[PDB]
Amino acid sequence: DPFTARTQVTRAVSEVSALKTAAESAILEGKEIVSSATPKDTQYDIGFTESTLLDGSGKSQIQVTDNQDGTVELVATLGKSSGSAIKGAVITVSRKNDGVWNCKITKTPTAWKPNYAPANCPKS
């Protein structure tokens with residue numbers, strides 16, 4: 001039902017967006033941002049725990065790009081327990097080198113409804 005779908009999207013957005021704090025810490029420490037079970041000493045894992053709403057397994061559920069100059073992208077895809085009306089949507093939480101983050105949802109499936117995306121992470 002729609003309320004469950006809306007709850008699931010908002011929770012998944014929160015799970016990815018929660019990682020920004022660890023990402024900022026890595027930037028302060030001058031260490032490369034990763035989502036990895038085997039980070040090197042010059043890398044900083046962002047502390048993600050596997051979500052039952054995302055496609056993939058473990059820390060690989062979050063795909064990280066970090067140019068090590070303040071431009072960062074955290075990408076996840078709805079899946080596993082997510083309902084058919086949201087499965088496949090992509091959540092992208094990105095940082096620009098001015099320090100500003102934004103959240104966008106793309107690739108929404110056919111039964112996506114307009115209010116499934118929260119105001120803090122609109123559908124592009």
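Going from the start of the chain as shown, residues are counted 1 onward.
In case you wondered, yes, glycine gets a Cβ from its N, Cα and C as well.
According to Swiss-Prot, the mutagenesis experiment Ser124 to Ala (Swiss-Prot position 154) carries the following note: Loss of glycosylation.
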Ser124 (mutagenesis position): tally of other CB atoms within 10 A of its CB: 10
Three-class DSSP secondary structure - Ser124 (mutagenesis position): coil
